[PDB]
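Structure below; questions to follow.
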Amino acid sequence: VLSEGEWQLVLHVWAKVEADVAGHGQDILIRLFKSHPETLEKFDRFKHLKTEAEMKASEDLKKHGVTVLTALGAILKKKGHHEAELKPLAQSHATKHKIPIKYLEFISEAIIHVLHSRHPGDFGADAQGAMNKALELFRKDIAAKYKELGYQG
Ligand code: HEM
């Protein structure tokens, strides 16, 4: 469980992210696709993008970035009490999109990378540690739903 102090460090930096959701969303997905090319193959709607310049130019990619970070934000603001928000997400990602838990670990790493680039002063080691905890909590609760459905993996 995160403490109240750690949740405050998470939400203090998230309020920054929310100043520019679309720029953040795009940086994170591009970092994910460049660092782990196998993730791009899951998106029929983005598979055609071959370079970083092409990714940067895609309005649809940017629009999906907003989708992802808006869902993540709604979870983070529930500070662990996120059952209603998380359940539909795990169901679709396990059963419809077929996303391995490992990929959620990849995109967690991408989020931390980008937060670190854009918000140094609000993202020192203590914030980084709290954000890693929040994302681990996210993954741990999703993995439990996967297991139930028969997708641990
Ligand atoms: C921070 C973690 C993630 C969040 C909050 C997230 C959230 C979402 C949301 C809200 C949607 C649209 C509604 C739905 O289908 O559930 C979605 C769709 C999708 N996500 Fe994620 N996602 C996450 C991670 C990933 C990762 C790691 C992959 C692939 C490596 C993935 C692949 C997909 C796919 C394939 C779709 C459908 C895209 C389309 O064709 O419209 N997601 N995600």
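Here chain A follows Swiss-Prot, giving residues 2-154 in order.
Placement of Cβ uses the backbone N, Cα and C atoms for every residue, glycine included.
Summarising the annotation, Swiss-Prot assigns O2 binding site to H65. According to Swiss-Prot, the feature nitrite binding site maps to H65, an assignment based on similarity to another entry. What Swiss-Prot records for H94 is heme b binding site, and it gives experimental evidence as the kind of evidence. Residues or ranges marked as domain 'Globin' by Swiss-Prot on the basis of sequence analysis: 2-148. Quoted from Swiss-Prot for the published natural variant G122 to A: In metmyoglobin.
How about a rundown of where these features are and what they're close to?
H65 (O2 binding site) falls within a helix when secondary structure is assigned with DSSP.
Residue density at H65 (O2 binding site): 17 other Cβ atoms are found within 10 A of its Cβ, drawing on all protein chains shown.
Note: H94 (heme b binding site) has non-local neighbours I100, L105, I143, i.e. same-chain residues 6+ apart with C-beta under 8 A of its own C-beta.
Of all Cβ atoms in the shown protein chains, 8 besides its own fall within 10 Å of the Cβ of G122 (variant position). DSSP assigns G122 (variant position) to a helix in the three-state reduction.
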So, three-state DSSP: helix, strand or coil for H94 (heme b binding site)?
helix
Can you grab the distance from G122 (variant position) over to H65 (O2 binding site)? Cα atoms, rounded to a whole Å.
28
What does DSSP give as the helix, strand and coil breakdown of the domain 'Globin' (2-148)?
115 helix, 0 strand, 32 coil
